[PDB]
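Trainee: Right, I'll just put the structure down here and ask away after.
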Amino acid sequence: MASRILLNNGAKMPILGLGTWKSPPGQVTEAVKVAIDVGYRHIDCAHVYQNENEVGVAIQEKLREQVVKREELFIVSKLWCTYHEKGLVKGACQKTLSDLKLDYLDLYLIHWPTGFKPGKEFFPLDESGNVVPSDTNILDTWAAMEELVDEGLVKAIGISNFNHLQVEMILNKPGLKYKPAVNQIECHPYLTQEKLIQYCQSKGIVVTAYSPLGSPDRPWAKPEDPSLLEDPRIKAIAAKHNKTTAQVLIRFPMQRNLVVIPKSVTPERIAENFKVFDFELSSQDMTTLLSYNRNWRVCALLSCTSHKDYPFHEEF
Ligand SMILES: NC(=O)c1ccc[n+]([C@@H]2O[C@H](COP(=O)([O-])OP(=O)(O)OC[C@H]3O[C@@H](n4cnc5c(N)ncnc54)[C@H](OP(=O)(O)O)[C@@H]3O)[C@@H](O)[C@H]2O)c1
């Protein structure tokens, strides 16, 4: 199937990207260089991952070496929660641009709907541990994002971890100038997201699936948690197709018209993970993988469950 999907800003986005959350700063430059060498043209980044400088070193060498042209790359980053204030959004975007060594981003996302007190700490907590919110609302933050488009710093803006009523709030914003191009959400066979995906797609919002392999390196993993990569039912589908389990887990969202961003710092897996355009899951296989849903989340933002904009109390 086609390697890019068209966004509602008129640009095309590669449906397979490289994730960089938890990629160590001393390994991610090589990981991104290898990814671009073996075909990746989309890199998913974020300021809160604390490795954008090192990602940028890789992008800049491959541009300098003329392995790729800037127009052929699709670089994504995300506004962290402590920068939702109007007077802080441009500088947060410009810090990311400087670190990535870019003059524009292809896509910039609000990382979470929850704004936090600005300061040095990414998770400012009170005298009892609760996240300290900011009195920013989603709509003024969105307006700040819209200005970034009008200043040329980003080609597209979007959202991440927004539930459907939060997406709706932006779509119904008075004076809305640019619709979100993307909602990036967790999605895999144990969290299949059928309701939120259908909502977003019905509105021409492209969905990106994060943690598609179930994030086995997540810092809070527990031996007793489910494991997609070890699920014998998914291994059997892989075996049937003579592919790896990870390749089946990456092809699965692709066939739902999603974008997907598997993370690896291992050269062999970076290359393996891109070899997903040569096979097809049947509709039966797709329905079977959807049947594994258990509403299980990797990323539940547990420190923020009382924030007014916490996204995961709503069904979807
Ligand atoms: N918007 C958000 O809030 C949000 C949240 C979470 C994630 N994300 C984005 O989504 C990306 C992907 O999600 P994720 O990092 O949580 O996890 P993931 O992509 O589901 O899983 C990454 C893990 O799987 C391993 N792996 C990769 N390929 C493999 C293969 N072929 N065989 C076996 N294991 C394999 C990696 O190991 P090695 O690296 O050691 O090879 C790493 O431990 C992130 O990196 C980030 O860019 C966004």
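If you're wondering, the header gives X-ray crystallography, 1.4 Å.
Yeah, the Cβs are placed from backbone N, Cα and C, and that goes for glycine too.
When I checked Swiss-Prot for this same protein, it listed these features:
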BINDING   10-19, 211-273  NADP(+) binding site
MUTAGEN   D44 to N  Reduced glyceraldehyde oxidoreductase activity
MUTAGEN   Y49 to F  Complete loss of glyceraldehyde oxidoreductase activity
ACT_SITE  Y49  active site, proton donor
MUTAGEN   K78 to M  Reduced glyceraldehyde oxidoreductase activity
MUTAGEN   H111 to N  Reduced glyceraldehyde oxidoreductase activity
BINDING   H111  substrate binding site
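Let's see these features in context: how buried, what's close, how far.
Mentor: The 10 Å shell around the Cβ of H241 (NADP(+) binding site) contains 17 further Cβ atoms across the protein chains shown.
In the three-state DSSP reading, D44 (mutagenesis position) counts as strand. Neighbours of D44 (mutagenesis position), defined as other CB atoms within 10 A of its CB across all chains, total 27.
Under the DSSP three-state reduction, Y49 (mutagenesis position) is assigned to helix.
Packing around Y49 (mutagenesis position) is summarised by its Cβ count: 20 other Cβ atoms lie within 10 angstroms of its Cβ, all protein chains included.
Spatially close to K78 (mutagenesis position) yet at least six residues away along the chain are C45, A46, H47, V48, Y108, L109, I110, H111, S160, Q184, judged by Cβ distances under 8 angstroms.
Its Cβ taken as reference, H111 (mutagenesis position) is surrounded by 20 other Cβ atoms within 10 Å in the chains shown.
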Trainee: Provide, as an integer number of angstrom, the distance between the C-alpha atoms of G10 (NADP(+) binding site) and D44 (mutagenesis position).
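Mentor: Roughly 20 Å, rounded to the nearest whole number.
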Trainee: Restricting to the chain of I261 (NADP(+) binding site) and a gap of 6 or more, list residues whose Cβ falls under 8 Å of its Cβ, or answer none.
Mentor: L16, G17, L18, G19, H42, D44, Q184, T208, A209, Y210, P212
Trainee: What whole-number Å value do you get for the CA-CA distance of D231 (NADP(+) binding site) and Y49 (mutagenesis position)?
Mentor: 29
Trainee: Can you list which of the recorded positions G10, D44, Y49, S211, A271 have their Cβ under 6 Å from some atom of ligand 1?
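Mentor: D44, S211, in sequence order.
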